[PDB]
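**Student:** Could you have a look at this structure, given as structure tokens, before my questions?
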Number of protein chains: 2
Amino acid sequence: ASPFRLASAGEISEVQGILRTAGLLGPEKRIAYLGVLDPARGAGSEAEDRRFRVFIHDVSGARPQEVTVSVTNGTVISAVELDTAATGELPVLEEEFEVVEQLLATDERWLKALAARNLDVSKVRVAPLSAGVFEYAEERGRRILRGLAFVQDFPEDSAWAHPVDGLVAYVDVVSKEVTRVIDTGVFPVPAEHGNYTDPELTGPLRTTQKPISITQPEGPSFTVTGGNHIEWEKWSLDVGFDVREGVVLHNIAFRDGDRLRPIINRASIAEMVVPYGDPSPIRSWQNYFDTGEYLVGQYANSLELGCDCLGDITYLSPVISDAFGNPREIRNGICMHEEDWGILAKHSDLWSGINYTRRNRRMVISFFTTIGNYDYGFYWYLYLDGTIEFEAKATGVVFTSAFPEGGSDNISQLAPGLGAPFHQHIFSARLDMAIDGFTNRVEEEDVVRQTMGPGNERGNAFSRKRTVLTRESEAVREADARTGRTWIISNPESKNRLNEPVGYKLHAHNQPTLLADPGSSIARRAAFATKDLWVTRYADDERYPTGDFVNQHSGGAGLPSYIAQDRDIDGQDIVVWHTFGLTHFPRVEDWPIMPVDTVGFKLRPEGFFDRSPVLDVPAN
Amino acid sequence: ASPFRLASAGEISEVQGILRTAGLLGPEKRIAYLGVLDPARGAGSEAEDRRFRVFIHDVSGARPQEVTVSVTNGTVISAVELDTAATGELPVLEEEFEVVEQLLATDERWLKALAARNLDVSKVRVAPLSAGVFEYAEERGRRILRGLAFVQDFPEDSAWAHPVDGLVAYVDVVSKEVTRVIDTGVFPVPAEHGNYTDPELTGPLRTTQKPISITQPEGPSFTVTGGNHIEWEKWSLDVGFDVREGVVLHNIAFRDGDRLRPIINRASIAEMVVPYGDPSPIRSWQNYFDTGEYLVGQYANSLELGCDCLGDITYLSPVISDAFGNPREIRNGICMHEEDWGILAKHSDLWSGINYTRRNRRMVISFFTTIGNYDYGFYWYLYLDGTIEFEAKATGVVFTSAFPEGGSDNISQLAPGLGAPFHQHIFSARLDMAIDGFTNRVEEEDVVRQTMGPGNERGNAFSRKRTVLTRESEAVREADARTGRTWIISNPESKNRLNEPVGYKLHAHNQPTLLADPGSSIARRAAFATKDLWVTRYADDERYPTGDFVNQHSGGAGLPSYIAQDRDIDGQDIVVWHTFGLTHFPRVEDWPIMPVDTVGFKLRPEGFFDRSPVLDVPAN
Ligand SMILES: [Cu+2]
Ligand SMILES: [Cu+2]
Ligand code: NA
Ligand code: NA
């Protein structure tokens, strides 16, 4: 019954039938994206209308289309033809990956480059990578992928150990022609293998680890109703899944006595970019938009009990569309469980004689995705005390290159002759806020140092200041770790019992933002990543910080364009966009498979409650 | 047999006997500090000689003494008379705290102040706090405590809810004299109670929490030998305990193949300061040096199984001296256990078809201390992948004041009429480094942004730079989160298989350092807290960043005096001192008992290993 329920297999089949009968899904058509639309703003929305948004690719070269369909009524709502040279290309299709390696295998320029290196073409894997927008005028309006080569010595070999440097090819995957093959010179192909399953590399496995058993003999403390509605320890929320963004959280609310109090209307990771910092022309174009160009949800892993998710696990199995409109289930794609989280509060009081200890817990909602060599885990945590936290876990295999003789300022050495170019992993969290309702504002809070003098004779005082962000043109903010800078989202019309506006404080990790030169292509296309915090006025169509069609878009779409409207954000329906990321100088310990590293952010209540919200937790 | 074993009850009794026999511990003497000395530099050295350092107070006013004793040989090694007006007072004795409230209860100025407020002296608790060094010349050379008053309505009442603002008293605890009583005016005593176990305040306790059972069917994976030597998942270390510093880690090493490789010789929290930022004369003197003035190990809690430490727990019960030299056991004062820590590494490879997942775990060594209203947890973590992390957990009851009717720039309101002054909690970690041995150096690593142009035509390149710190005068460093600044401790004489020096990288949280005016008393006494990182050359007597005698000591000791020696630190026996802390603007949710907040740091290997050190972890 819930408008926020997960898409079902039957819904996707109905969408396919509607498209087919409308003449929009012929044999030359492919679905590049399909997802359910959120309800529009309407607190009295009663009539159910489940609508789906679809991007339709044409493999014969005709213009693609954006289509909205109503599955409730069986109708096409709208269908518009897209001019991709203007508004950007559609996301990369899984089936286009294979095309790159196959086309190059018969190209005379590619074969001659491999022959010079004495490489068997049947052993050369090609990583198909997004193209971006650079100096090649012939690429405007065409679907381009770029390919980098790796050698696989045998079918189970890790090809990432054997990059073929000095060689790159560009491919039109619709006309199926190789536009350029660039050979800048012969580099030795690194010869050591990186097979982390090979006993010769691992040595004998440890026998010292004894089991840790985590069980819940009475079952978990949360309930799941209507397929994806969660109730847990005063929290209430809906767990969504979109093929582009992955797990999306809706309607995050907290039960304070007898009021259900909204906190966040919609939370998602709305973009993720991986820019590389190697100036070699072989790789200087390399920037993954894993969300916008590849769609992270379609590569979600099936998560194995006892290995990926340990404990008393409740799974969700989201359904997505394949390229032909058939439903595909991602079995066990989302793990949900609760975890002990140490001490919540503790005090031993000398004067009263009372000793008091309580334990903390968190609810975990997670999924894992694999995009080529990298694997990313996305974790949302809810804590007993009202804290909300996101954490990204980065693992997988580093992207490799040759390590030049004489060294490099932009590449790490991992093994003899084997390099790993410097890069970043930068995320954008889109937080459609609803602190006690939709009338919200953001304040920037800095620590204030005070000088010794009258009214501060001992020079010990310090203070803080808050600055309200009132218009979008002033709501593009930078971190300042030295002044303890945080941002407070408050509701000026909802006060706590002390007559102060209720709020939540965003705590950033204050990691570096995008390092590329401000005039670069990547800085224009990933403008969101150049600043830590953006605030916009809510609009239904402003969904992604990079725009709807990221692939081969020339730049400026998304947040720079939204912000330019300069709308009032002081006590309005607002959206917070937080940039955060990891700057990765690969170390030897990241090879041949990388131990997890993490980054994230959290939100803590700031006078939202009238006192601690966990006084009613029992002693166990 | 190990020279790093915990002090035994017999050793402490033997120290008492040696001091008594020597004429140093008559009835007027009190032991203010007693602890075991680490072995001097030298492998093997003088067979094995267990030496203890003792600070001896005299309750009749005679000069105190610092004494070193050999318990092995039954001898006093040295005994020096201290000039406390010059070099500082001894740490506060537990028996001196009780004196303050009793003395004030018979002072007519104190009684007159309470009568003016209609308060019954029998219900007034006095918090006895360290005095610091300010403008009162009569305090030089005397042991002073300052007292702030709180009303306890009944024996089980939380007195912290009822501060008596406008009133402070200073007490000479040796001569038993009230030196000054300062009354700046009557403030209403806040009337709401803060009794977090009162059902009237908690409401009915939750019935929704189902149990989480964490068990180890085959027992834990670590072994404890010789009382305090641990081996766990290739790590090797000794767990010490000192009444001043608390838990101290010795000889942290990692078994890499056949060789035991040192990493850290000694790790401790060597000072912690809690400065308050309220300029009211009632509190502008308030600064706790919990380690140096109070001795945090002395107030360690006994940790209860299932509440404080959950899982398969191994306890240590350290022994300390009471003020007369009798051994006192802190039963179950240190918890040790291993914990599951999620995914360690994961990759699903399209080309090889291999799916790979491994789980991480960490070893936890923890203790908790209670000093008045505050409770602090100290946590050391060792991870499978070579990471070492420290975390401080702050909880307890916030220190309160009246909330002034016109508002305040330096105090938060928590309840009607009840304030909580702004303050910080700042720690100093002393890391006696030994990366692959004692020849170490520190490099500061910053991200380097590059301009678009020749050799960087697409404006994507970025790099890093490392600066060696070669002398102590250049080794006082500040954080810079915007440039991703970290510090690398390396061994220039020990290279990995790529012929790079082995190293470890220190990752700070980049929180604000000390906020007080640089001219203030606290900035001079806690100079270490004004900078994020200090490096010194190792010396036996340079133990604490604030010096040996912190109580009522002006500046002149500690890190600023050590670094003036300007010693060579480039490939030498060095010590890293890292400042980190929390800046606390109390929120309503911190009342009436505060949920845990945390701060810490971590060290990660940086080319210490020749590849990932966790390739031999099994699937299980
Ligand atoms: Cu990376
Ligand atoms: Cu605090
Ligand atoms: Na909003
Ligand atoms: Na050292």
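Using the numbering of Swiss-Prot, the residues shown for chain A are 9-628, in order.
Recorded method is X-ray crystallography, 1.7 Å.
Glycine too: its Cβ is placed from the backbone N, Cα and C atoms.
Pulled the feature table from Swiss-Prot, pasting it below:
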{"type": "BINDING", "residues": "A:296-307, A:379-384", "note": "substrate binding site"}
{"type": "ACT_SITE", "residues": "A:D298", "note": "active site, proton acceptor"}
{"type": "MUTAGEN", "residues": "A:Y382 to F", "note": "Loss of activity"}
{"type": "ACT_SITE", "residues": "A:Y382", "note": "active site, schiff-base intermediate with substrate"}
{"type": "BINDING", "residues": "A:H431, A:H433, A:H592", "note": "Cu cation binding site"}
**Student:** Which ones, of the binding-site residues A:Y296, A:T299, A:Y302, A:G305, A:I379, have a Cα no more than 10 Å from the Cα of A:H433 (Cu cation binding site)?
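**Tutor:** Qualifying among A:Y296, A:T299, A:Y302, A:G305, A:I379: A:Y296.
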**Student:** Return the residues near A:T299 (substrate binding site), defined as same-chain residues 6+ apart in sequence whose C-beta is under 8 angstroms from its C-beta, sorted by sequence, else 'none'.
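**Tutor:** In sequence order, A:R252, A:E253, A:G254, A:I277, A:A278, A:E279, A:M280, A:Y552 meet the Cβ cut-off.
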**Student:** When you rank A:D298, A:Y302, A:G305, A:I379, A:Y382 by Cα distance to A:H592 (Cu cation binding site), which of the recorded positions ends up on top as the closest?
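**Tutor:** Comparing Cα positions, the candidate nearest A:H592 (Cu cation binding site) turns out to be A:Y382.
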**Student:** For A:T299 (substrate binding site), name the DSSP secondary structure in the helix/strand/coil scheme.
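**Tutor:** Helix, per DSSP.
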**Student:** If you compare CA-to-CA distances from A:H431 (Cu cation binding site) to each of the recorded positions A:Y296, A:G305, A:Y382, which comes out shortest?
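**Tutor:** Comparing Cα positions, the candidate nearest A:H431 (Cu cation binding site) turns out to be A:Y296.
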**Student:** Let me know how many other Cβ atoms fall within 10 Å of the Cβ of A:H592 (Cu cation binding site).
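**Tutor:** The answer is 22 other Cβ atoms.
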**Student:** Where A:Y296 (substrate binding site) and A:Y382 (mutagenesis position) are concerned, what is their Cα separation in Å, rounded?
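**Tutor:** Cα to Cα, A:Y296 (substrate binding site) and A:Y382 (mutagenesis position) are separated by 11 Å.
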**Student:** Around A:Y382 (mutagenesis position), which residues of its chain at least 6 apart sit with Cβ under 8 Å of its Cβ?
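**Tutor:** The list for A:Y382 (mutagenesis position) reads A:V282, A:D298, A:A402, A:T403, A:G404, A:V405, A:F407, given in order along the sequence.
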**Student:** From the binding-site residues listed here (A:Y296, A:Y302, A:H592), select those whose CB sits under 6 A from an atom of ligand 1.
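**Tutor:** A:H592, by Cβ distance under 6 Å.
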**Student:** Within 8 Å of the Cβ centroid of the Cu cation site residues A:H431, A:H433, A:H592, which other residues of the same chain have their Cβ?
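**Tutor:** These residues sit around the Cu cation site: A:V282, A:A402, A:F430, A:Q432, A:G589, A:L590, A:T591.
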**Student:** Identify, among the binding-site residues A:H431, A:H433, the residue whose Cβ has the fewest other Cβ atoms within 10 Å in this structure.
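**Tutor:** Each of the binding-site residues A:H431, A:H433 was scored; lowest Cβ tally within 10 Å is A:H433.
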**Student:** Just counting, how many other CB atoms are there within 10 A of the CB of A:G305 (substrate binding site)?
**Tutor:** 23
**Student:** Tally every other Cβ atom lying within 10 Å of the Cβ atom of A:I379 (substrate binding site).
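**Tutor:** The Cβ of A:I379 (substrate binding site) has 19 Cβ neighbours within 10 Å.
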